[PDB]
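Here is the structure we will look at.
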Amino acid sequence: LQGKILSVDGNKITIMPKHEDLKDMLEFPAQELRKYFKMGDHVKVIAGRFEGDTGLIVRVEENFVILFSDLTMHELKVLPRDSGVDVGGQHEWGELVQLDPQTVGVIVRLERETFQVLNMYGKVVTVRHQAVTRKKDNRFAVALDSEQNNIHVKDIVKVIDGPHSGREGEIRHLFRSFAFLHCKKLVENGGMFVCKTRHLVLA
Amino acid sequence: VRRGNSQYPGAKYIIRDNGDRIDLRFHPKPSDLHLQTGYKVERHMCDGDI
Amino acid sequence: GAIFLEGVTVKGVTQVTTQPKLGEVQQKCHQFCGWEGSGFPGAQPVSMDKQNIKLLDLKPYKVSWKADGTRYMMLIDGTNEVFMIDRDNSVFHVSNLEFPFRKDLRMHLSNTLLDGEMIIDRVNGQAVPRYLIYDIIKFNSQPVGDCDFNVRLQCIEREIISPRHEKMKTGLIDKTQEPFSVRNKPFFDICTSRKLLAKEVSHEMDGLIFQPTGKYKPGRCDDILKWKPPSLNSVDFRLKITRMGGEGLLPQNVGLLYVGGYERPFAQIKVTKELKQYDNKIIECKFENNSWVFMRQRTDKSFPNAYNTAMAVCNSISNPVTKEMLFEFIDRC
Amino acid sequence: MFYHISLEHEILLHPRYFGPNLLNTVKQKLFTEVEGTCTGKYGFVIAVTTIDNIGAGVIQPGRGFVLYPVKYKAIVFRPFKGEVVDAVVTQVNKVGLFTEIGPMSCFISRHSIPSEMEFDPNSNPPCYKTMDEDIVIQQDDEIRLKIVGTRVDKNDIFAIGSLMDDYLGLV
Amino acid sequence: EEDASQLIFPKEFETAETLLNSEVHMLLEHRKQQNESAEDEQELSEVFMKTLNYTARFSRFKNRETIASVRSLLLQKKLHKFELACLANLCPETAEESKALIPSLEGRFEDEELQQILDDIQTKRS
RNA sequence: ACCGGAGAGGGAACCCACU
């Protein structure tokens, strides 16, 4: 039976659902229920690696549910109550990689033999999984923004110059004069983009 | 506006169409002293004011 | 950053990041110029306006003409010690440039400081880097910058150019091995500049420079005047093409000409789709009439120039200082 | 789907537009404000064919602005969960295919793409093709499509489509 | 609740008159001719251009009188108003195709009549 | 742009006083 939640308690919810074609309210304990959803409704990711992202669920599997994000059309597979790693287990989406001796990038799409990588210049390149090396992320990096504030990984900044001027983002990685940022509203490149640190200001 | 706030028969603020408020009493840069037909100017009380 | 000369790569020219050496080269420049603050010690010319052009009548002036060039002071310290300093205080080391002493051609020049522009110059369809020597501050520690600009121009000919042509005639200097040509910017007196503006050079001139005869001075020189056509004429405008339609007003799209450090639209431009390409980009504009109009877009620059810069350029363009306007003003003296 | 509906809107006029031609300026303001606009409730407003009625404009107290309640006939585009319309390809990509419908742009995903439509990176234009090599889906092709879900982005509507359904493919 | 198959439409949106690609083109071309004349008017939107070229490439029959003829003949037979335009835009060639594309007609009318209507539609196709 | 002109500066209670 599927129906909509009238009220809620912490354990036996005594969820009082109004089931389709049922005017009566029943009671169910939480353990007896799951969050169903036909394909095409909007969903939010409540908790997980993806939490905060939204999308329309295209297909529902046993306990599996797949959907496309609103920001980017990059696929997502999550549990009904709510992997993120490439085949081979060496790399995962959003990780910093060394493209060649001088160039770093962030993986923004996983393909069967290749990654799409947003390089430090703002271009997206396609590379074979083995053609890039996993780079040790410096979570304690510090840089200066446009007003000489210290900025750090996790900081929220506004972009005040350059191509992404007007955007807002979370600092994910820092390298020399470059910052890789994430904004969930940006559907391009899974939300990732790159800005000069002098084009940023701490929000 | 050129007289400004210091001299009595003058203005205190000049309000532009965007709603930006310029304060005339603290060193206004000669660029924004210029005004167009849409703006509002907050002159001092003068003779004949009701 | 440090791009020595943009548009051409130059062999053997090498920027310097190593603090023991870099720190000195910068310092021996302050020293030679008798320079006060931090940063670039060299003379900074000022834009000619309706006030300025007056000085042309108040003393003697020589005129040469402005080429788009990069400003570099060349420090010649020894046999392999040759450095370039830019408006930024960035330092480069030039490798195969050699400066013979007029007296002993086996001896090399030391404690010398020159002022000049680095200019790409295409001849025979090909891009040849040149360094034009437009002044000399110090020669073998001799304080030549204290001499008369005519003395200094002559110094440059005899102490720098002529020795090198001499070693060239003998094959002991191969013009071919050297990173770039080395020349003295030619200067003429005021009257001859008139001819420049029956002008068949009417395209090739980015402007004129008016050089007083007095001793060299560092920093801001209100008496060295750069003149540039106002047509070309001329400030870096940060543009936001904006659909500004006020409440109750028909929506309108306009281009807001922002400047550096002033939060409001400094001016407005006749926005156009053929100007829409450079959305949110730094641009130069020409104030021929009451309308600033676009010539070229500067991808290199990221920040608009300062509000005081905008004021100075507006005053200068309001009083158009022309070559004939200052020619007589100096000819009276 | 394309429709012909009558809509209600109120436009404020600055006192400088009163002039000798106020109604023409009212028409121009309504056009410039509701031409190319998008609403999640009513979809794309493509064009206004005529203005049914222009009501009495009320002078705002303390403000020079006057608002006119305006009746106008406009043609709208708001797609369904469950409608089928023909679409045109704009981009072939490994994540999915980008196709263009009217003003709106929707994408078909690989898992929604039937498994017969194999990828051809190596074809000079990237292609969607069968093992039998019969059906060639390529750039600028016109295709049938089944739009399942719609999203609103900055008051602009984007949707998503399905292609599993029978007969639904290249024209 | 809004489903094209089961014919649920918004109450505010229930009474709207549905349109064809060809008649949308004639209206948009009329607007284009109106705007190109009587100058000093705003430039048409990218949405307008996209819809115009879409309905140009998707125009079934160019003739204006054909639009009225097909509208009248199909409305004479008792069908829901939403179905007229979708059927005339899709232009199925077989009644099985028509019922597959629009499930509402499945069981609404017999195969022979549905195919006769479709054949008339292709007959007036230009 | 070297800082961005930052001004907003508690409150409750009682007392005295003014018209």
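To match Swiss-Prot, the residue numbers of chain C are left as they are there, and the shown ones run 229-425, 430-565.
Yeah, the Cβs are placed from backbone N, Cα and C, and that goes for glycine too.
Swiss-Prot lists C:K294 with the feature active site, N6-GMP-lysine intermediate. Under the heading GTP binding site, Swiss-Prot lists C:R299, C:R315, C:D343, C:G344, C:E345, C:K458, C:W459, C:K460, C:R528, C:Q529, C:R530, C:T531, C:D532, C:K533. Under the heading of mutagenesis, Swiss-Prot lists C:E234 to A and annotates it as follows: No effect on GTase activity. One mutagenesis experiment catalogued in Swiss-Prot, C:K294 to A, is accompanied by this note: Loss of GTase activity. The mutagenesis experiment C:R299 to A is recorded by Swiss-Prot, whose note states: Loss of GTase activity. Here Swiss-Prot describes C:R528 to A as a published mutagenesis experiment; the accompanying note says: Strongly reduced GTase activity.
Cα separation, C:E345 (GTP binding site) to C:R299 (mutagenesis position), rounded: 5 Å. In this structure the C-alpha atoms belonging to C:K294 (mutagenesis position) and C:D343 (GTP binding site) are separated by 14 Å.
Rounded to a whole number, the distance between the Cα atoms of C:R299 (mutagenesis position) and C:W459 (GTP binding site) is 17 Å. Of all the mutagenesis positions given, namely C:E234, C:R299, C:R528, those whose Cα is no farther than the 10 Å limit from the Cα of C:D343 (GTP binding site) are C:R299.
The Cα of C:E234 (mutagenesis position) lies closest to that of C:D532, out of the recorded positions C:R528, C:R530, C:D532. Taking each of the recorded positions C:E234, C:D343, C:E345, C:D532 in turn and counting other Cβ atoms within 10 Å of its Cβ gives the largest count for C:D343. The maximum pairwise C-alpha distance among C:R299, C:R315, C:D343, C:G344, C:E345, C:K458, C:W459, C:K460, C:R528, C:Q529, C:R530, C:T531, C:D532, C:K533, the residues recorded as binding GTP, is 29 Å. Within its own chain, C:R530 (GTP binding site) has C:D468, C:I514, C:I515, C:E516 as residues 6 or more apart in sequence whose C-beta sits under 8 angstroms from its own. Summary for the mutagenesis positions C:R299, C:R528: the Cβ-based neighbour count within 10 Å is maximal at C:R299. Most other Cβ atoms within 10 A: among the recorded positions C:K294, C:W459, that distinction falls to C:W459. Between the CA atoms of C:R528 (mutagenesis position) and C:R299 (mutagenesis position) there is a gap of 21 Å.
For the pair C:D532 (GTP binding site) and C:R299 (mutagenesis position), the C-alpha distance works out to 16 angstrom.
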